[PDB]
2 protein chains.
Amino acid sequence: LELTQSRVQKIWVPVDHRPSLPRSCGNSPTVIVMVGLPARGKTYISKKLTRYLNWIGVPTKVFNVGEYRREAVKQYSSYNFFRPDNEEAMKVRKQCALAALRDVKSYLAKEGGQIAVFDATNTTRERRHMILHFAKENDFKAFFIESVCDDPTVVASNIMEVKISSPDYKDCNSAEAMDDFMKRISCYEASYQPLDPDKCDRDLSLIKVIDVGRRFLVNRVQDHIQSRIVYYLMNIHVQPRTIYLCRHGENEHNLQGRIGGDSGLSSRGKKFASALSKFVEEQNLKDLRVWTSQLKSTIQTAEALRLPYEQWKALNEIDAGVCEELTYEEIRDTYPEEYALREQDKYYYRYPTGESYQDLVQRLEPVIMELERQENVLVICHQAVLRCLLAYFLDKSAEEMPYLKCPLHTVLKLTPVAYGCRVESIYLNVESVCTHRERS
Amino acid sequence: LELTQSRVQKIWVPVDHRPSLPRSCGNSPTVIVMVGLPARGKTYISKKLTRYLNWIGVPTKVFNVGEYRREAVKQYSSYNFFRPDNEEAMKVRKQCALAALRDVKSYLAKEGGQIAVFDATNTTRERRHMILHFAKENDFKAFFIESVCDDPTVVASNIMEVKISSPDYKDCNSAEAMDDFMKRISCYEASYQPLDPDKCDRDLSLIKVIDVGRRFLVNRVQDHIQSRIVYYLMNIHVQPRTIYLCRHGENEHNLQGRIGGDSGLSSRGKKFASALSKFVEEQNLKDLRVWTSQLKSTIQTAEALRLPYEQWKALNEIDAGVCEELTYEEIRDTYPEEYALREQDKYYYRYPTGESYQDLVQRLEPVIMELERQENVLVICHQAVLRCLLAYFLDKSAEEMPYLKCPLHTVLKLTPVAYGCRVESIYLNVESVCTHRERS
Ligand SMILES: N#Cc1c[nH]c2ccc(Oc3ccc(NC(=O)CN)cc3)cc12
Ligand SMILES: N#Cc1c[nH]c2ccc(Oc3ccc(NC(=O)CN)cc3)cc12
Ligand SMILES: O=P(O)(O)OC[C@H]1O[C@](O)(CO)[C@@H](O)[C@@H]1O
Ligand SMILES: O=P(O)(O)OC[C@H]1O[C@](O)(CO)[C@@H](O)[C@@H]1O
């Protein structure tokens, strides 16, 4: 039972003594079907879910039928394009949906994609029967996500927040765009057949998000990924809030250029901790949850706030294994092969008896799920942990993630707006060393 | 910002220089309300959910009204006790429910309990209004779990599996007990008012488990624990299956009495791996998922099976930190304080730069959730990991968990039956060292 440890990821694999003529061999993908009237947050759900799935390592892509339409029909004039009696535009819209499905097939069967989010109204049983036929013929699973809401306040808010600012309404003022969009919604209301898990859609795998996540109808969750999506949708919310992310104040290891360890705050780190308390106070937040790692430097930083805080072992810095408490110079001199391997593949590289950024993502997933549930949160953590969390909020790839700039004594203020996060950086005017290292 | 590291758990806490007269200060608990007709799996849900919640560290207890009734009324005669026209038994049954609620108040407000599972029919709005009044007056949260099923095959199967074997039917044969139980169910059908999240129960936090988990109605999930319960209920199933748990075959570190590391199989370990393949083959399982850790010894064991397997970093043995690759004699001689601290508090003890059994539980929770989703699974792991998983399946406490017997070259065959697991041990007749150490 001869095994070898892969140099980058440190995975034990069978020793592969390929024969004279080495031969390469060259689970089922899922089509997530968005369902609902316009301004029901389908694009918001599509984008957020795709961001989460990609971050956890499930290759996911959104196919928005409206973008195929904006490409086929140069400029948008009015709701008249969406009229059920508009024979020509109805043909164009069908062609756009079919062209998106063609790209869904290519993504899942030929590009290594695992999940395709089909972002359209898909309000009629006919359209959904056609998507099911497409899924069955291509051996793709189908999972439906319907967003149902009758509240006019919610509809008006969605139009104001992200519809009026759509490329379709570039030449329009807020009032014209709102009026045109209401008429556009009305075009879909007559033919709209909601999902019926009771009789018609009984055998379909679906989630009905009712009244902006107040209630859920979950039918036939087949697998792990659908179960995860359902859990995610139940944990996220659209309530306004702020996420503050920062590292512990400068520590003794930072001064010596040493990685890992459990060293305490330097004199400057203690100054940052005081500066952070003043900053937090000036934010005047009704309630604020404070999260730290179990490492001393983040706890000492939180201690300066005089606020209750919760320690998470999942927030502990990346484990450097045998390289813990060493400087990067000592790593290069004692472990040159290891140093070069990491520089070449920073995301997947695992330290011996240690971790990779890939392991960090797996550890941080419960942190992300809890961050989603919460409102105002301050996370006091570490450089690699912060890059991973930031890659989730900022939709950064696995390749970009180990190189994100997360300086010491700097708060990253995250405000959820439109289809992602607005990021503000706040340097708290306390000197520190620089721990950022660019690629080679 | 002076901190000290707690000796057992290794948690950084503010240095507590208590004044001359040290003063001690001396989230809201939840009442989970089971709802539904008899033989709807309410006790099955109650017990399984309690087992999971306790294992993850949420103190949980079941209060079954029927057990209070068996205590108040010595012997059970027939369904006549459950008649709606039985004035005396109706008073007794109410007294029993009130006595259970009294014990719910004492458990949550005075015993450090976090979750009380109120296991009764609670089929009428009147009973549920009374439970809500009790929850509001005691500042307890209320979360309803209703099990709805109209399938007579499911009802008959439940009566045959766990009702006929109830202490109520000790003097009865299978046919008498089944007949009496059907009449007993009928006593509840007239007054049964299902949960109505649409109109009446709109503001209640609830889950409706429809048709043995085929469908779910989820209303107003308020917090983290309710969200976790909902996710758990969506991942478990009642399909028949087998869980096989074993350790890797004996390794080189086992022979030297060394802890941790990433050593390979000894000659005996390789013999076990072959013996395991023969055992697996003899089980004649249509499909079998094989899970290993990322450590060499478990992968080499799986390699002998000639079956596809999946490596989980979450299955890696407990991290001994600074004590890794040391013998227990070398631990006692180099770290005597650490050795004695662990012996005194084996569950909570954290190795320096390492883990506790408490950390293992947190790491293994996604493993447990996936084990629940799956059918036939073989987990090839390590001594401490195995004790943790076994404590989940066998409902063992945190205190018992570090001392569970998990010998090498022995398969633990777990068969879900009634309200837990039947455990069969299969020694594969290959000698090894003993790594079990009893408490002192
Ligand atoms: N209708 C409608 C919506 C308008 N904007 C939205 C944004 C998101 C959206 O979808 C979700 C909203 C809420 C949740 N979950 C929860 O609120 C559970 N706490 C999940 C998805 C619906 C709409
Ligand atoms: N009615 C009825 C039941 C009879 N025995 C049962 C055992 C468990 C039970 O509750 C659950 C069954 C199933 C699930 N979940 C799933 O099957 C999702 N895969 C959750 C709870 C209902 C009944
Ligand atoms: O992935 P990188 O760039 O080495 O950064 C992670 C490192 O940053 C630090 O947080 C500070 O230098 C170390 O403890 C950790 O090893
Ligand atoms: O908690 P205990 O009894 O020390 O057992 C855990 C130990 O068992 C082993 O799996 C085998 O000795 C070690 O690798 C590990 O440290």
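To match Swiss-Prot, the residue numbers of chain A are left as they are there, and the shown ones run 3-28, 33-446.
Quick reminder: no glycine exception, Cβ is built from N, Cα and C everywhere.
Secondary structure at A:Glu167 (ATP binding site), as computed by DSSP, is helix. Per Swiss-Prot, the feature ATP binding site maps to A:42-50, A:164-169, A:345-348, A:389-393, A:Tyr425.
Sequence-distant neighbours of A:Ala45 (mutagenesis position) (same chain, six or more apart, CB under 8 Å from its CB) are A:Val161, A:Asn164, A:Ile165, A:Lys169, A:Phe187, A:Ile191, listed in sequence order. DSSP assigns A:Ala45 (mutagenesis position) to coil in the three-state reduction, outside any helix or strand. Swiss-Prot gives this note for the published mutagenesis A:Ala45 to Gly: 20-fold decrease in Km for ATP and 3-fold decrease in Km for fructose-6 phsphate.
Counting only residues at least six positions away in the same chain, the Cβ atoms of A:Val71, A:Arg75 sit under 8 Å from the Cβ of A:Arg99 (beta-D-fructose 6-phosphate binding site). For the recorded site, A:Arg99 (beta-D-fructose 6-phosphate binding site), the DSSP three-state label reads helix. The beta-D-fructose 6-phosphate binding site annotation in Swiss-Prot covers A:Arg75, A:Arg99, A:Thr127, A:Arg133, A:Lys169, A:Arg190, A:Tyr194.
The Cβ of A:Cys155 (active site) lies under 8 Å from the Cβ of A:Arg46, A:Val161, A:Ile216, A:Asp217, A:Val218, each on the same chain and at least six residues away in sequence. The active site feature in Swiss-Prot is assigned to A:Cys155 (among others); the stated evidence is sequence analysis.
Here Swiss-Prot describes A:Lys169 to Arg, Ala or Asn as a published mutagenesis experiment; the accompanying note says: Loss of activity.
Long-range Cβ proximity for A:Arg348 (beta-D-fructose 2,6-bisphosphate binding site), meaning a same-chain Cβ under 8 A and a gap of 6 or more residues, is found for A:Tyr355, A:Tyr357. Taken residue by residue with DSSP, A:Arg348 (beta-D-fructose 2,6-bisphosphate binding site) is part of a helix. Per Swiss-Prot, the feature beta-D-fructose 2,6-bisphosphate binding site maps to A:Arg253, A:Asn260, A:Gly266, A:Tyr334, A:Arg348, A:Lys352, A:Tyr363, A:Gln389, A:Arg393.
Relative to A:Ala390 (ATP binding site), the binding-site residues with Cα atoms inside 10 Å are A:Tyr363, the candidates having been A:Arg133, A:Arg190, A:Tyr363. The recorded positions A:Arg75, A:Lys169, A:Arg253, A:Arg393 differ in how many other CB atoms lie within 10 Å of their CB, and the one with the most is A:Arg253. Separating the Cα atoms of A:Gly42 (ATP binding site) and A:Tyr363 (beta-D-fructose 2,6-bisphosphate binding site) is a whole-number distance of 37 Å.
The secondary structure of A:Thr127 (beta-D-fructose 6-phosphate binding site), as reduced to three states from DSSP, is coil rather than helix or strand. For A:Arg253 (beta-D-fructose 2,6-bisphosphate binding site), the nearest neighbour among the binding-site residues A:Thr127, A:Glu167, A:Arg190, A:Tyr194, A:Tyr425, judged by Cα separation, is A:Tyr425. Ranking the binding-site residues A:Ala346, A:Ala390 by how many other Cβ atoms lie within 10 angstroms of each Cβ puts A:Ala346 at the bottom. Proximity to ligand 1 (Cβ under 6 Å from any of its atoms) holds for none of the binding-site residues A:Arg99, A:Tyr194, A:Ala346, A:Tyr363, A:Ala390, A:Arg393. Close contacts with ligand 3, defined as a Cβ under 6 Å from any of its atoms, occur at A:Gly266, A:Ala390 among the binding-site residues A:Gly42, A:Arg99, A:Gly266, A:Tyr363, A:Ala390, A:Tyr425.
Gap check: 4 residues are unmodelled from A:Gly28 to A:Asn33, and the C-alpha separation across it is 15 Å. Here the candidates are the binding-site residues A:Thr127, A:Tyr194, A:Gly266, A:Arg393, and by Cα distance the one nearest A:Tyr50 (ATP binding site) turns out to be A:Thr127.
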